[PDB]
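Q: Take this structure, written in structure tokens, and hold onto it; I'll ask about it next.
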Amino acid sequence: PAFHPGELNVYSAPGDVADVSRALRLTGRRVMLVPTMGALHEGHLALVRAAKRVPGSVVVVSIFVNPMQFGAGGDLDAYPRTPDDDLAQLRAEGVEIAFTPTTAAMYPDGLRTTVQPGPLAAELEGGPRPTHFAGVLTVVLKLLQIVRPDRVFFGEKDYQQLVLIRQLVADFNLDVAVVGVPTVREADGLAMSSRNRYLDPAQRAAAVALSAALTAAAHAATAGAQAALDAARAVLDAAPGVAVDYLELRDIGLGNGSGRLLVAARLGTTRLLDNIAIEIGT
Amino acid sequence: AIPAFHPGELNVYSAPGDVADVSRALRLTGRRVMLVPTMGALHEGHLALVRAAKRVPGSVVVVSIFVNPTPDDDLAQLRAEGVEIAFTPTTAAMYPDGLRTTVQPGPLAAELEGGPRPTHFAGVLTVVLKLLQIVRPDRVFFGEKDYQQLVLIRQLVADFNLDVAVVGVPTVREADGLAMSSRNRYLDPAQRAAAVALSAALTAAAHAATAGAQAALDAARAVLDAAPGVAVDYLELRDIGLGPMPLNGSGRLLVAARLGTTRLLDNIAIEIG
Ligand SMILES: O=C(O)c1cc2ccccc2o1
Ligand SMILES: O=C(O)c1cc2ccccc2o1
């Protein structure tokens, strides 16, 4: 396949992106990978920019709505799809490679060999959806194998995901560095997500409570962990038809001092996640 | 700041990161890295794998030895085969975080070998994935003796999009056809005499196969039937990927049996018609 530099090159075949990737690496360029599910927004763009700023980089953005991380009924047919836009944003960012595989090319033998996560996959987000992270890690492994990048980028918004990815990478000895990138927020603090378009004016207004509780907790934390949790709790209780799924304070690896506070809540049918770093006593 | 590597010599590394560094540096200088994963206690069967890997123009041979949960003799054979890298890591080096993320095999891992040991191949594929990631060879060598295993590794490679050729090396046998294995040494003399029936039965079957699949199966069974003290766990004809037997065409006939406490396996290629 052709590679036209300083331009967006779009490959659909794993073979084609694998060949270009390998060729670019043998020419000294450093391969950056940003796995996305499309519907790009400014949170994905921060990920591209981090990769862009790595000296000698050639950036691969992949776009694949992976039917293995979704479960019935349900969420798969409803995922936002906007490839036109996505590709334009990527041209505008000066990304050179977009990898957009077909389901058939990724799953020619269906679900056969898969990745089985550690017990962290059974908690938090994986509580209701116990096969969700196995689907995520399977496609992430396939993607790293196809593209073999130097580094791979993930937002901290999906913190649990990032942690399991660091697990996949360590546990399977993958020669790739995992770059966590801080969450991009709207001007009021709402963590940017494509699930956000599904909020109406009211819920969009109520939605600010997640970030506010979290940031309230981050500051109340000098008074310790009960104080941080109770502060976030209070903010969430004062917010109209925000229904809290969970609100949990964990170690940063997700097992006082330094931790991570995590929230999941529904607004109508729209499930939102957010998290923040927490220093207990600091 | 790469670890020390002396060409034409046996270099031993126990650190994953060391063998990863050497291997990467060697490929840049135009050697082709060949991996031969072993579990130690090398016999001729392992040596046939090593020899295949040496055949490749440009090869540097990496032999891992690791027991998945003979030290000086094994290395002496490797030095004697002219192998240049052994990878002899600890359990803690390979599993510093315990069993956390693992490989889940497809349904074939539940059959055959299979039913007695339901989690065996999960262990196998996981460790093999890791060796592949550590060493990143161009080619990886497995004996056909453990044929279900080879099939499942080929599935790993395909399914996870791994950049490596799987090379399957024919079974080394003793003079009477008994598939070589470190277990063979446990057999008393009666058992060792009766153990010839597994290969005997498989080669009878392979030759009976001009008459079709039932004649092959029946010739194999007659031969096992004529052996005392041989408990047959399965005798099965499958296609070459271990799916069900197609009506004509290439297949594989596999057998497992228990002789006292010692469990023996064998397998053969079959052409129906
Ligand atoms: O668009 C995203 O937020 C995204 C996509 C994606 C693909 C595989 C694993 C994790 C992922 O996060
Ligand atoms: O000694 C062997 O035949 C052997 C070694 C090995 C290592 C990983 C997976 C399977 C394996 O078989």
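Residue numbering for chain A follows Swiss-Prot, covering 4-258, 263-289 in order.
According to its header, the structure was obtained by X-ray crystallography, 2.4 Å.
Including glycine, each Cβ sits where the backbone N, Cα and C put it.
Below are the features listed in Swiss-Prot for this protein:
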ACT_SITE  A:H47  active site, proton donor
BINDING   A:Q72  beta-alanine binding site
BINDING   A:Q72, A:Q164  (R)-pantoate binding site
BINDING   A:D88, A:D89, A:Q92  Mg(2+) binding site
MUTAGEN   A:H44 to A  More than 1000-fold reduction in activity and 52-fold decrease in adenylate formation
MUTAGEN   A:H47 to A  More than 1000-fold reduction in activity and 60-fold decrease in adenylate formation. 10-fold decrease in the affinity for ATP
MUTAGEN   A:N69 to A  More than 1000-fold reduction in activity and 50-fold decrease in adenylate formation
MUTAGEN   A:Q72 to A  More than 1000-fold reduction in activity and 45-fold decrease in adenylate formation
MUTAGEN   A:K160 to A  More than 1000-fold reduction in activity and 50-fold decrease in the affinity for ATP
MUTAGEN   A:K160 to C  More than 1000-fold reduction in activity and 120-fold decrease in adenylate formation. The enzymatic activity and the affinity for beta-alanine can be increased 10- and 3-fold, respectively, by alkylation of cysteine of mutant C-160
MUTAGEN   A:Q164 to A  50-fold reduction in activity and slight reduction in the affinity for beta-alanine. 30- and 40-fold decrease in adenylate formation and pantothenate formation, respectively
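Give me the structural setting of these features: burial, nearby parts and distances.
A: Here the Cβ of A:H47 (mutagenesis position) has 26 other Cβ atoms within 10 Å, regardless of which shown protein chain they belong to.
Within 10 Å of the Cβ of A:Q72 (mutagenesis position) there are 21 other Cβ atoms, across all protein chains.
A:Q164 (mutagenesis position) carries a helical DSSP state (H, G or I). Cβ neighbour count for A:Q164 (mutagenesis position): 20 (other Cβ atoms within 10 Å of its Cβ, all protein chains included).
Mapped onto three states, the DSSP output places A:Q92 (Mg(2+) binding site) in helix.
All chains included, 18 other C-beta atoms sit within 10 angstroms of the C-beta of A:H44 (mutagenesis position). DSSP gives A:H44 (mutagenesis position) a coil state; it is part of no helix or strand.
Under DSSP, A:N69 (mutagenesis position) is assigned to coil, being neither helix nor strand in the three-state scheme. The number of other CB atoms found within 10 A of the CB of A:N69 (mutagenesis position), across every protein chain shown, is 21.
For A:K160 (mutagenesis position), other Cβ atoms within 10 Å of its Cβ number 20.
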Q: Quiz question: given the binding-site residues A:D88, A:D89, which has the greatest number of C-beta atoms lying within 10 angstroms of its own C-beta?
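A: Ranked by Cβ atoms within 10 Å, first place goes to A:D89.
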Q: Check the Cα-Cα distances from A:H47 (mutagenesis position) to the recorded positions A:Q72, A:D88, A:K160 and tell me which is shortest.
A: A:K160
Q: Taking Cα atoms as reference points, rank the recorded positions A:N69, A:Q72, A:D89 by distance from A:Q164 (mutagenesis position) and give the first.
A: A:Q72
Q: Determine, using Cα-Cα distances only, which of these mutagenesis positions is closest to A:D89 (Mg(2+) binding site): A:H44, A:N69, A:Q72, A:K160.
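A: For A:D89 (Mg(2+) binding site), the closest Cα among A:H44, A:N69, A:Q72, A:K160 is found at A:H44.
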Q: Would you mind reading off the Cα separation of A:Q92 (Mg(2+) binding site) from A:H44 (mutagenesis position), to the nearest angstrom?
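A: Spelling it out, the Cα of A:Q92 (Mg(2+) binding site) and the Cα of A:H44 (mutagenesis position) are 9 Å apart.
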